[PDB]
Amino acid sequence: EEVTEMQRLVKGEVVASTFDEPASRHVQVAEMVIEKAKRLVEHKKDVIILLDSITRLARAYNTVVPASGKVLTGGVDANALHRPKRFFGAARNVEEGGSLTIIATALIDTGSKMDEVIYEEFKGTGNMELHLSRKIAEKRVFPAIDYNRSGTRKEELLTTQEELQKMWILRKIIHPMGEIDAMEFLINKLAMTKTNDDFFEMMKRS
Amino acid sequence: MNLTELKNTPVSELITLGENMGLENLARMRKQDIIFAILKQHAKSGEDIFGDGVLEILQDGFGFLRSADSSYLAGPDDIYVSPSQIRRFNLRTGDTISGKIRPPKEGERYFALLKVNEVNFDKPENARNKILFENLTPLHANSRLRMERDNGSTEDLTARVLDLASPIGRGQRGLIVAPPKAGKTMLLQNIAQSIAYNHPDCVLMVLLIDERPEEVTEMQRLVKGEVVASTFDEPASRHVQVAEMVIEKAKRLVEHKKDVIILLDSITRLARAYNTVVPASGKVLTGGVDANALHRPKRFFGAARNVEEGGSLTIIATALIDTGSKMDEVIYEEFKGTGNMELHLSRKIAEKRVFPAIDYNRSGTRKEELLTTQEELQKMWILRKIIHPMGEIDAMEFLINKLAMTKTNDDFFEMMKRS
Amino acid sequence: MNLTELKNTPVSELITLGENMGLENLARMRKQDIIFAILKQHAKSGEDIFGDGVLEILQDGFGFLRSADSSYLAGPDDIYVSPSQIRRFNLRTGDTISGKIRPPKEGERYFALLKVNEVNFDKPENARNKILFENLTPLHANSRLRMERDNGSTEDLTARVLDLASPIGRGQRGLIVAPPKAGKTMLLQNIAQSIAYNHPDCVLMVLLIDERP
Ligand SMILES: Nc1ncnc2c1ncn2[C@@H]1O[C@H](COP(=O)(O)OP(=O)(O)O)[C@@H](O)[C@H]1O
Ligand SMILES: Nc1ncnc2c1ncn2[C@@H]1O[C@H](COP(=O)(O)OP(=O)(O)O)[C@@H](O)[C@H]1O
Ligand SMILES: [Mg+2]
Ligand SMILES: [Mg+2]
């Protein structure tokens, strides 16, 4: 059911693998997408991949890849995680032309030992971090985003000089307060502002 | 239909009103819950519901419309206003907002304001252009508030003595100093009656801090104006909240060229609440009162002034002395020369069963030339010339017999010149 | 254009001035905030903005230009001066600085001083060579400050009595001893009027501590 709504909503081609399909199918789909994405990049074209989820993808690679004699914590082989890292690490900005953007979701606090060890290997491998808080979600306040923990690296290039420094003062007043009420503070402030630009000038007012 | 009259109606009428609307089990609930239940049942009928209250902006951003009937106490019937209304309608704390309200939808427990059609008893558009109270230039009192009542019986001469002791005008910042059980509670009652009778136009507000529940009821039944109070059982955080609400409301009325009189009781008790709520800053003075703790009451007390542009704010407070507490006397030291009017009551006069127990020699007012006329002012000077030599205990007794035989203070003046 | 006259203008004129410039919701704000809002809107127009104030060097190193209108109270409209200006222009606390100011760039909430063209009502170069007050040799008062006013009415003889009681001269360090409610408040008023009238050249400063509004 999740696949059908994604196809009907996303304005682009969507591929998926149901749970009933074997593990060898999940790796095949992942390999096909990344290879197709790389070819488009070679033609000076921008391709964006919304991977979901990196934790589940590593499970498929662990099952299909035979054991090499070395077993880490949780039963994940070291060589097993090599393939997802290469797939995930393919995202880059090409100087010659084009780009490849990969966004993946990592599952934590799922109650499985195998899931948390995978997240450890993918901790500092991404230049952008977006952490969602469970306790914020249960408060029925959305989006449940941990503003203090979430962030991006080397954001000077993305934003302008004025816009970048406007975010710094915003983080200066969100850091002291708790993360549970930090999102609630932004929700009401963004509700009364039509655009983010109007939100910036409102913060400077007080 | 309107929330204003529902609170004024007694509980017995509310029970009868609720029963015919289909409600049950209302007698055992609080009055605030009855109002909420009645409004909820009437809300689903379809008829529009109005409301009124005093805005209280919280630190989060959203405010509430407290009611003076409940002494500005938070309750289920309080009207909730989103920050959007504060944006479109520039409003501050203490503003009076009256307008239509909507029933609370599921997921909220407070009524919401639909539209605003009356701000501070004025059109909302005009209220946005009112000058802030701080920007107003203070001035000395000019017009005197007469304290002598023609209908007043000769049994109580307190009103007449106040005129001879220390006249009061609009914007005055007088302070009352009196030991416990010196008759200060009913001293303000005589002032409240005189202000209500002689000057019905002036807005009279009575503020009571840590007062007994029985004292509150008699003040409301006697004072011809809205009276707010906080009982001793209520926490310290409630006492400061009531004081902040009154002063903010008073300032807004001043901005509309309106005269408001506040009878604070008592400044000593008010400073106790501020000392408790304000965290210690590392510096402790004598008696355990922090220096920053007393900053807030001084700003509240010092707000009394006469506005050159228009309107006035008169604050009269009672200071407790000789109460046996070290913390009480140090507070009075900070408020010694901060008032332009001094009214000292003597304990030894009170125990002699002679009232009003006013120390004429110590009591007085500063810059009384503007309040009184040229003839009246100099008539008081000769009176003080013959009261100063005699003792303060017999000074009041001298005035009591002299004022008893004179119908009005004017007749008393000519009698003194006779001898 | 210049911050000096904006503070002198009443609040009513400031509201009218702000409205025609496109500002809204100014009546409910403080006078200091109105000045900052008016300057900010005028700053982005492009016209140069001047300023004046009294330097207050903090312990950190940077100072501010307080205004006598606000009784030297810290406010959003105070002009911020970096320690570099104190280096190039040797300045101390209490110096009067008047010059062009720049709009505050984002990340700062205070106006900054562009250039200095008047220090202590004098050229900045000449102010650097002034001898320090401590190095000056004190002396007894020589020239007497007359207290009797010809225009003064006979109703108030306070000015005349002061001449007979104790004459005052330039550099005098007199002290007044008086119990409360002895008429000391208006006693200084007679002195202030006499000094302003008889000696308009002398700079008169009145300092009040813990006084009623
Ligand atoms: N003007 C007055 N005339 C007659 N009695 C007075 C007067 N003022 C005070 N009293 C006496 O004072 C008593 C009440 O004092 P109270 O106001 O409670 O003092 P406090 O407020 O300091 O406790 C009453 O019993 C009353 O007899
Ligand atoms: N030169 C004077 N002529 C007439 N009245 C005076 C004079 N000096 C003082 N007073 C009287 O003193 C009173 C004000 O005293 P004030 O200056 O407030 O004393 P303090 O400053 O010690 O409180 C006024 O009511 C005024 O009548
Ligand atoms: Mg009492
Ligand atoms: Mg004085």
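According to its header, this structure was worked out by electron microscopy, 3.5 Å.
A Cβ is built for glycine as well, from the same backbone N, Cα and C atoms used for every other residue.
Feature annotations, courtesy of Swiss-Prot:
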- C:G169, C:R170, C:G171, C:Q172, C:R173, C:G174, C:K181, C:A182, C:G183, C:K184, C:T185, C:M186, C:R212: ATP binding site (BINDING)
- C:48-123: domain 'Rho RNA-BD' (DOMAIN)
- C:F62 to L or A: Defective for RNA-binding (MUTAGEN)
- C:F64 to L or A: Defective for RNA-binding (MUTAGEN)
- C:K181 to Q: Partial loss of ATPase, helicase and termination activity (MUTAGEN)
- C:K184 to Q: Improves ATPase and helicase activity but reduced termination activity (MUTAGEN)
- C:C202 to G or S: Does not affect the kinetics of ATP hydrolysis and inhibition by bicyclomycin (MUTAGEN)
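Using a 10 Å radius centred on the Cβ of C:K184 (mutagenesis position) and all shown protein chains, the other Cβ atoms total 12.
Residues within less than 8 Å, Cβ to Cβ, of C:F64 (mutagenesis position) and separated from it by at least 6 positions along the same chain comprise C:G53, C:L55, C:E56, C:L58, C:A74, C:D78, C:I79, C:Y80, C:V81, C:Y110. Separating the Cα atoms of C:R173 (ATP binding site) and C:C202 (mutagenesis position) is a whole-number distance of 16 Å. Mapped onto DSSP classes, the domain 'Rho RNA-BD' (C:48-123) shows 6 helix, 29 strand, 41 coil. Within 10 Å of the Cβ of C:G183 (ATP binding site) there are 9 other Cβ atoms, across all protein chains.
In this structure, C:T185 are the recorded positions from C:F62, C:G171, C:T185 whose C-beta falls under 6 Å of some atom of ligand 4. According to DSSP, C:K184 (mutagenesis position) sits within a helical segment. With a threshold of 8 Å between Cβ atoms, the recorded positions C:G171, C:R173, C:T185, C:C202, C:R212 that neighbour chain B are C:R212. Calculated from their C-alpha atoms, the gap between C:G169 (ATP binding site) and C:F62 (mutagenesis position) amounts to 38 Å. Site extent for ATP: the farthest pair of Cα atoms among C:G169, C:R170, C:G171, C:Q172, C:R173, C:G174, C:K181, C:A182, C:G183, C:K184, C:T185, C:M186, C:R212 sits 30 Å apart. Less than 8 angstroms from the CB of C:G171 (ATP binding site) sit C:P138, C:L139, C:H140, C:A141, each of them six or more residues away in the same chain. The binding-site residues shown are C:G183, C:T185, C:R212; of these, the one with its CA atom nearest the CA of C:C202 (mutagenesis position) is C:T185.
Ranking the recorded positions C:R173, C:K181, C:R212 by other CB atoms within 10 A of the CB puts C:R173 at the bottom.
Between the CA atoms of C:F62 (mutagenesis position) and C:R212 (ATP binding site) there is a gap of 33 Å. Least packed by the Cβ count within 10 Å, out of the recorded positions C:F62, C:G169, C:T185, C:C202, is C:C202. Reduced to three states, the DSSP call for C:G171 (ATP binding site) is coil.
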